Amino acid sequence: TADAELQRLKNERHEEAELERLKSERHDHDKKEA
Amino acid sequence: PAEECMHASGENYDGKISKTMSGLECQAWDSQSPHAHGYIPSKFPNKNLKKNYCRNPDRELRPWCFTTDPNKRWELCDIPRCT
Amino acid sequence: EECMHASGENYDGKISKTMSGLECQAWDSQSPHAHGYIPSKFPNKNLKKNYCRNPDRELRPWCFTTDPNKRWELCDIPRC
C-alpha cells in the first residue's frame, strides 16, 4: 500500500542517515587522533 | 495562506518553509538531483509534496526535506508548534 | 566478483586487508575497535567476516583494522 511504501522509505532514510553519521564520525576520529 | 506551524508532528503541514533546521535549501520533490529518492509527488497526492517545501508524508518526527547539499541527503525542518 | 565498477558500493568480495597491508577487524567484533557498523543493524550492507566493504558512500571500501593504533583504513580493491 502507499502507507507501507512510505514507511519503507522512512526506514531507508533513517538507515542512510546513520551511515552518514558514522562516516563523519570516522573522519572526526582521525582528525582528533592525528 | 496555510498556517506555518504544526499542531502535532506536521502530518497536515502545508506551508512554504523550504529550508532545513541547519539552513540548507530543500531539494524539490519533483527533482532526483542531487538525491535520488522515491517520494514521487504524483505517487503520493494526499501528501502535498509541492515545490521544495518541508513536508511530513511518512510519520517522521516533524516535516523534513531532501537537501541540495550532496553530503546531506535529508534533514528535519524547524516548524514551530502551534499555540 | 573481485573488482569494483565505481567506488565499491556493491563490492562483496573477500579482500580482508587495508591499503597499508593491515588485516581487517571483523565487523561482528568490537575489539580492538568498538564501533557502530553492527552487521545485524545493517543486514543489507553485507558486513561479513572481516571483508572490506563500502556501506556508507566512502571513497572506497574500507574496514576497521586489527591494529589498536589504527582505527580504520581504506582498502585497495582492483578496478574492473
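Just so it is clear, chain A uses Swiss-Prot numbers, and the residues here are 89-122, in order.
Header says: X-ray crystallography, 1.7 Å.
Cβ coordinates come from backbone N, Cα and C, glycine included.
Now, the feature entries from Swiss-Prot:
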type    : residues        : note
MUTAGEN : A:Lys98 to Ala  : 50-fold decrease in plasminogen binding
MUTAGEN : A:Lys111 to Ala : 2-fold decrease in plasminogen binding
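It is 20 Å from the Cα atom of A:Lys111 (mutagenesis position) to that of A:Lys98 (mutagenesis position).
DSSP assigns A:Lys111 (mutagenesis position) to a helix. DSSP classifies A:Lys98 (mutagenesis position) as helix under the three-state reduction. Proximity of A:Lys98 (mutagenesis position) to non-local residues of its own chain (separation of 6 or more, Cβ distance below 8 Å) is seen for none.
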